Amino acid sequence: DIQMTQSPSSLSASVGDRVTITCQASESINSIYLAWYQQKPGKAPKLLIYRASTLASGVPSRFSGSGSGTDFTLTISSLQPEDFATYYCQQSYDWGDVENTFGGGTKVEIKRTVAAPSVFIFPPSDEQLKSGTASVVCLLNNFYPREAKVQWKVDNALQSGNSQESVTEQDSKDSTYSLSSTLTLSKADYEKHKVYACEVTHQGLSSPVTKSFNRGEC
Amino acid sequence: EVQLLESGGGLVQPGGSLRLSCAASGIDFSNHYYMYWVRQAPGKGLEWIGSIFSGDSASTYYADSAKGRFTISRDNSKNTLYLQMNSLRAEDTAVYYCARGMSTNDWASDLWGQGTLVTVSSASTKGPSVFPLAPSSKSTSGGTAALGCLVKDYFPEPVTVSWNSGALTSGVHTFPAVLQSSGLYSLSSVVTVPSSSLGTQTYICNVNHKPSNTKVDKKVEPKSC
Amino acid sequence: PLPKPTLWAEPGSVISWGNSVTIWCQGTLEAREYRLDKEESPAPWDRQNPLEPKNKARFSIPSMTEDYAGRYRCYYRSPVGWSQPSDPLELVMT
């Protein structure tokens, strides 16, 4: 076949940096059949470069590509927070007996100054208790880096196996993350205790932050 | 301008068959172009399925994986491209795109469709339940306050959550869906607001789950204590 | 199938010394690139990118010399592979 290899898979670069992505081919291809694609999370792909060096319509000037034969590059001369995306090279030279015309992808993450999270807590609504389930949400808002430690506690009892975390994508302006830990209990166990605590540990916090609410009362 | 519109996606049982459509709305000068089918599995990379050439030969090319199971055809009577998917397995669940590459761009895909989701599961559509994430009278971490909506127990993806009919965008964070132990989806949509606004502004989260025609408008208000 | 290319020269296949001859090769609209193969010469004698449209390619010789004399055969590369060679084109000099 023809394997298109990209490098690196992941990279962390700061705003204003000059990043360079590489795309290798298992055999020489004509440069005119080599293109670059950007894919912001959840969006459709987008054409950046074609013929390995030609900027496409509506593509910012800070993008450029070069290369010939087996090795190609894509360069971002002044990296921007919105350039957080995954980048694919693709070839239109040889199809047939080919697994993928695309490379593996290059995920570009924006490095940033540290930001402590703002922690919140949400008790179950009376509407959800009527269903017999209790969902308790803890919100970590606008933090960097992505690594955080969220531990649930119910009447000082450390919980495990009953919570799930969702993490946002890097924000296209301040390059921060937001995290939600949702604690799912039955209405039985929820009415079996009084204090529900969310203890958050982060790099930006000198000491952990604990958010707790006493059940029913304020 | 040219436009690529996709359809045919949705839920389908393992071992079944499905057909996506790509209707090319309008046209400009191309006269020589390919139509590609590309899919993206959850969190995985872009996968090229195959192309079809616009000429009378209607040459069709396929990936190594896709030969035999997938078939690309054309209906000029409606100017629609088809992707016939057979013997579907769970690992075939992905968002599917069709793209156009003109000869003048040396076959580079400048035009891309929105993408349609094909979920391969022996499970049924379920609409979500929407619950408020009420801001506690103490939750105001100083001058900022958080509130949101809990969109729980839906299937399949996706849901779209707007705030105040699209008028509240700053400070909104809608998290990716996480699959629960029950095979159903759940996500929260939150927004940070000035504590002073809890007596001036009304906060209504607008949830839309197209697969189930569900459309909920939950008003989030501070729980009166 | 990969229909085989049509290979011809202009103004003609017999060209005096010092004059211009243009060897034309015609493929399909999906041609990726073209090459020109000459007998008793290490392959390929020349390879060229397609035109727009990709139907035909152009090999030009501005001043015909005795080096350019012989039999040429043109191939074109489809997205799948190279094609069966064209019918031979002999280039006689006078």
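The residue numbers of chain C are those assigned by Swiss-Prot, with the residues present covering 25-118 sequentially.
If you're wondering, the header gives X-ray crystallography, 3.0 Å.
Keep in mind that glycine also has a Cβ here, set from the backbone N, Cα and C atoms.
Residues or ranges marked as domain 'Ig-like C2-type 1' in Swiss-Prot: C:27-118.
Under its mutagenesis annotations, Swiss-Prot gives C:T30 to A the following note: No significant change in APOE-mediated activation of LILRB4. Following the DSSP three-state reduction, the secondary structure of C:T30 (mutagenesis position) is strand.
A sphere of 10 angstroms centred on the C-beta of C:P35 (mutagenesis position) encloses 10 other C-beta atoms. In Swiss-Prot, a published mutagenesis experiment is listed as C:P35 to A, annotated Significant reduction in APOE-mediated activation of LILRB4.
Under the heading of mutagenesis, Swiss-Prot lists C:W41 to A and annotates it as follows: No significant change in APOE-mediated activation of LILRB4. Around the Cβ of C:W41 (mutagenesis position), the number of neighbouring Cβ atoms within 10 Å comes to 11.
C:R59 to A appears in Swiss-Prot as a published mutagenesis result, with the remark: No significant change in APOE-mediated activation of LILRB4. For C:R59 (mutagenesis position), the same-chain residues that are 6 or more apart in sequence and have a Cβ closer than 8 Å to its Cβ are C:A67, C:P68, C:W69, C:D70, C:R71, C:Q72, C:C98, C:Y99, C:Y100, C:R101, C:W106.
According to Swiss-Prot, the mutagenesis experiment C:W106 to A carries this note: Significant reduction in APOE-mediated activation of LILRB4. Cβ contacts within 10 Å of C:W106 (mutagenesis position), excluding its own Cβ and spanning all protein chains shown: 13.
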Other CB atoms within 10 A, centred on C:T30 (mutagenesis position): 14
Integer Cα-Cα distance in angstrom, C:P35 (mutagenesis position) to C:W41 (mutagenesis position): 14
Reduced DSSP assignment, C:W106 (mutagenesis position): strand
Length of the line joining the Cα atoms of C:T30 (mutagenesis position) and C:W41 (mutagenesis position), in Å: 25
